[PDB]
Amino acid sequence: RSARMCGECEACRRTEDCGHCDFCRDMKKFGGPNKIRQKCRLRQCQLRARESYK
DNA sequence: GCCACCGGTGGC
DNA sequence: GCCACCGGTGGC
Ligand SMILES: [Ca+2]
Ligand SMILES: [Zn+2]
Ligand SMILES: [Zn+2]
């Protein structure tokens, strides 16, 4: 429960990255160049994340 | 004013 | 020293 996490929504309760969204595809562990550096789209808090991350 | 980056660090 | 993931912003 931080500035960007309500700790209660479905996104906040996911711990696993989907591996198929733009943010995951950017990640090194999914073969990306690690230039965007955000959490999986599915883990973006529904209440508190920047709107364009949702 | 928005958002794709990019710089930075809390918490290991 | 690393890595997840945040906040600031150049360029639009
Ligand atoms: Ca540190
Ligand atoms: Zn994802
Ligand atoms: Zn949430």
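Chain A residue numbers are taken from Swiss-Prot; in order, the displayed residues are 164-217.
Technique stated in the header: X-ray crystallography, 2.1 Å.
Cβ coordinates are placed from backbone N, Cα and C, and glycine is handled just like the others.
Swiss-Prot annotations:
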- A:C169 to A: Complete loss of DNA binding activity. No effect on localization in nuclear speckles (MUTAGEN)
- A:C169, A:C172, A:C175, A:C208: Zn(2+) 1 binding site (BINDING)
- A:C181, A:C184, A:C187, A:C203: Zn(2+) 2 binding site (BINDING)
- A:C208 to A: Complete loss of DNA binding activity. No effect on localization in nuclear speckles (MUTAGEN)
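Positions of the features from Swiss-Prot, shown on the structure.
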{"residue": "A:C169", "record": "mutagenesis position", "Cβ within 10 Å": "14"}
{"residue": "A:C172", "record": "Zn(2+) 1 binding site", "Cβ within 10 Å": "15"}
{"residue": "A:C175", "record": "Zn(2+) 1 binding site", "Cβ within 10 Å": "20"}
{"residue": "A:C181", "record": "Zn(2+) 2 binding site", "Cβ within 10 Å": "14"}
{"residue": "A:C184", "record": "Zn(2+) 2 binding site", "Cβ within 10 Å": "18"}
{"residue": "A:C187", "record": "Zn(2+) 2 binding site", "Cβ within 10 Å": "19"}
{"residue": "A:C203", "record": "Zn(2+) 2 binding site", "Cβ within 10 Å": "22"}
{"residue": "A:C208", "record": "mutagenesis position", "Cβ within 10 Å": "22"}
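Spacing of A:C184 (Zn(2+) 2 binding site) relative to A:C208 (mutagenesis position) is 15 Å (Cα to Cα, whole number).
A distance of 14 Å separates the Cα atom of A:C181 (Zn(2+) 2 binding site) from that of A:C175 (Zn(2+) 1 binding site). Cα-Cα distance from A:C172 (Zn(2+) 1 binding site) to A:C203 (Zn(2+) 2 binding site): 15 Å (rounded to the nearest whole number). Other residues of the same chain near the Zn(2+) 2 site, with their Cβ within 8 Å of the Cβ centroid of A:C181, A:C184, A:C187, A:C203, are A:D180, A:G182, A:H183, A:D185, A:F186, A:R188, A:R204, A:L205, A:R206. Cα separation, A:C203 (Zn(2+) 2 binding site) to A:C169 (mutagenesis position), rounded: 16 Å. Cα separation, A:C208 (mutagenesis position) to A:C175 (Zn(2+) 1 binding site), rounded: 5 Å.
Proximity to ligand 2 at the level of Cβ atoms, with a cut-off under 6 angstroms, picks out A:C181 from the recorded positions A:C169, A:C172, A:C175, A:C181, A:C208. Across the structure, A:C175 (Zn(2+) 1 binding site) and A:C169 (mutagenesis position) place their CA atoms 7 angstrom apart. In this structure the C-alpha atoms belonging to A:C169 (mutagenesis position) and A:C187 (Zn(2+) 2 binding site) are separated by 21 Å. Sitting within 8 Å of the Cβ centre of A:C169, A:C172, A:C175, A:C208, and not among those site residues for Zn(2+) 1, are the Cβ atoms of A:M168, A:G170, A:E171, A:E173, A:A174, A:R176, A:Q209, A:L210, A:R211, A:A212.
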